[PDB]
Amino acid sequence: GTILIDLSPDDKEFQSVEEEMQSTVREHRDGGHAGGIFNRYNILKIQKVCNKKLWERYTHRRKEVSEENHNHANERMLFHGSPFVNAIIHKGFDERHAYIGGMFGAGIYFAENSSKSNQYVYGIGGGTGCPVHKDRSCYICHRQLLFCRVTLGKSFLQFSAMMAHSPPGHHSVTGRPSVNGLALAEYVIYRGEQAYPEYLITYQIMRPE
Ligand SMILES: CC(C)Oc1ccc(-c2nc3ccccc3c(=O)[nH]2)cc1
Ligand SMILES: [Zn+2]
């Protein structure tokens, strides 16, 4: 029951999502190995993901978390990159979309930095890059990221150089960077119902001039 609605580039909603995508690019400690070498994107399309059942699944869980946390869902908008983007938008997040080997355990991982999520669009470590050219830094092939509504609730703070259950008494984990002063936070949820894939963003990475 998913439909995708194209946003016009003239729409304020398109512009605000594009700005979050572009403004949260950073350099990565791998020199571009996983996600490619780029400072910005060419945004090709932004689509709203509409699914009544998945939205109601999300809001139901959000209310449960809010009620366990002094009426505070602690809702964020965060990026997610995955080879399973097309499954996620149709069936929702679940255990199959977890990063089993993630540093905060087997859960579903999200980033404040769009460029962090870009490292996972072709798999863990960028896999073998794009299917057409086998290039993790492909400037031709179209990539997709999700910009997701995520319920964190009470989040367990992990200081770090950067499914399972949430730590007891918590609804998520926050990976705070403790080495790279430019990195933004990363977050992990352990219930697929705590995220909704609100925007599907189609883009290319751009070769630096
Ligand atoms: C089958 C593999 C690719 O499952 C994964 C799917 C998504 C991710 C993923 N991990 C992240 C870790 C930190 C910050 C962001 C992400 C992310 O966007 N996706 C990891 C594994
Ligand atoms: Zn390619």
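What you see of chain A is 952-1113, 1115-1161, where the numbers are those given in Swiss-Prot.
Structure method, as recorded: X-ray crystallography, 1.6 Å.
Every residue, even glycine, has its Cβ placed from backbone N, Cα and C.
Swiss-Prot lists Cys1081, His1084, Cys1089, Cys1092 with the feature Zn(2+) binding site, giving similarity to another entry as the kind of evidence. Long-range Cβ proximity for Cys1092 (Zn(2+) binding site), meaning a same-chain Cβ under 8 A and a gap of 6 or more residues, is found for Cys1081, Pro1082, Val1083, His1084, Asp1086, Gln1156.
The Cβ of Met1054 (mutagenesis position) lies under 8 Å from the Cβ of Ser1111, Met1113, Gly1127, each on the same chain and at least six residues away in sequence. For the mutagenesis result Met1054 to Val, the note given in Swiss-Prot is Loss of activity.
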Requested in this report: Under 8 Å Cβ to Cβ from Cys1089 (Zn(2+) binding site), same chain, six or more residues apart: give me those in sequence order, or none if nothing qualifies.
Outcome: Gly987, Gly1080, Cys1081, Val1083, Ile1157
Requested in this report: Provide the number of Cβ atoms within 10 Å of the Cβ of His1084 (Zn(2+) binding site), excluding the reference atom itself.
Outcome: 13
